[PDB]
Amino acid sequence: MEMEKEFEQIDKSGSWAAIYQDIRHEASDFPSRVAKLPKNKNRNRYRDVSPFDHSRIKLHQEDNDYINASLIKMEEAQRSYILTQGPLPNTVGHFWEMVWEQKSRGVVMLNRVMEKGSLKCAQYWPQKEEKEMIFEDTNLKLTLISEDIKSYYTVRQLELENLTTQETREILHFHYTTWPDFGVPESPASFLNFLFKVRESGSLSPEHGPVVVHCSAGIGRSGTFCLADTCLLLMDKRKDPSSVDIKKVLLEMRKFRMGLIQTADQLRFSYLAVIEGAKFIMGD
Ligand SMILES: CCc1ccc(C(=O)NCc2cnn(C)c2)s1
């Protein structure tokens with residue numbers, strides 16, 4: 001069923017809450033036993049958001065391999081994403097270790113450091129060229145190379161140095177800065193264009209490790225980003241683009257990380273983004 005028609009049918013009937021609860025009921029439940037070990041309590045931002053054991057990212061160290069991060073592997077779309085929480089003061093070194101070990105080119109940030117008067121994630125990248133950051137626990141150095149500030153997003157070029165081998169890599173930081181403190185954006189235009197800029201960069205392409213995507217919990221806004229990207233890629237690839245079922249793509253993604261899409265308004269916004277993305281790209 002053409003999703004644009006499915007959309008108007010749900011909107012006219014006002015059933016968004018009912019569709020959303022059906023997804024919550026059918027979603028996968030897998031064990032998260034490593035996340036719940038007492039040694040990992042200060043590595044988790046939220047008690048109710050944990051990576052599944054089968055899909056968690058492992059840090060390459062013998063001490064403690066745990067980070068709150070999941071590999072989402074979309075077999076038919078041929079795309080992989082790492083979805084993670086906003087780093088905590090004691091996990092900023094783990095975060096950059098993961099970026100290094102997984103060979104990621106891009107980090108996608110969908111939140112502000114402060115929202116609703118509270119801290120949503122650590123200040124985990126340098127704000128001035130001449131004031132670099134060193135992560136002594138993981139032996140990494142991070143330098144700001146350049147910054148491009150636009151109305152709806154900022155792109156940063158960063159240099160990450162493995163202090164152990166003196167290898168360096170360029171990491172691109174894509175920071176969507178205008179998601180509102182309350183609700184979802186009214187139009188999905190700035191969002192869909194932001195994704196276009198990430199795609200243009202090569203950060204999502206198979207010659208690199210998976211993109212790292214985060215918000216505060218790494219399930220809501222982060223969920224919206226990967227769901228929209230995968231659905232638009234499948235509409236490009238298939239003979240019948242009307243066959244793409246956004247509810248079935250979201251349940252597939254929920255096999256790899258719990259809770260993706262946190263509200264009925266985020267579900268509606270995801271539909272709007274894919275539709276508007278579709279109608280915009282199909283011919284243009
Ligand atoms: C209603 C106005 C819109 C703004 C953004 C839209 C989108 O979905 N993608 C952006 C974009 C740019 N270039 N390509 C290929 C995609 S639609």
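Numbering starts at 1 and runs along the chain as it is shown here.
In case you wondered, yes, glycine gets a Cβ from its N, Cα and C as well.
One mutagenesis experiment named in Swiss-Prot is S50 to A or D, and its note says No phosphorylation. In the three-state DSSP reading, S50 (mutagenesis position) counts as coil.
Long-range Cβ neighbours of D181 (mutagenesis position) (same chain, at least 6 residues apart, Cβ-Cβ under 8 Å): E115, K116. Recorded in Swiss-Prot as a mutagenesis result, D181 to A carries the remark: Substrate-trapping mutant.
If you look up Swiss-Prot, you'll see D181, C215, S216, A217, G218, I219, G220, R221, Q262 marked as substrate binding site. Taken residue by residue with DSSP, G218 (substrate binding site) is part of neither helix nor strand, so it is coil.
Taking the Cβ of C215 (mutagenesis position) as centre and 10 Å as the limit, one finds 26 other Cβ atoms among all the protein chains shown. Record note (Swiss-Prot) on the mutagenesis of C215 to S: Catalytically inactive mutant; abolishes sulfhydration.
Taken from Swiss-Prot, the feature active site, phosphocysteine intermediate applies to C215.
A gap of 14 Å separates the Cα atoms of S50 (mutagenesis position) and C215 (mutagenesis position). Candidate binding-site residues: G218, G220. Fewest other C-beta atoms within 10 angstroms, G220. The two recorded residues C215 (mutagenesis position) and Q262 (substrate binding site) have their Cα atoms spaced 12 Å from each other.
For the substrate site, whose binding residues are given in the record as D181, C215, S216, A217, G218, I219, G220, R221, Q262, the maximum C-alpha distance rounds to 16 Å.
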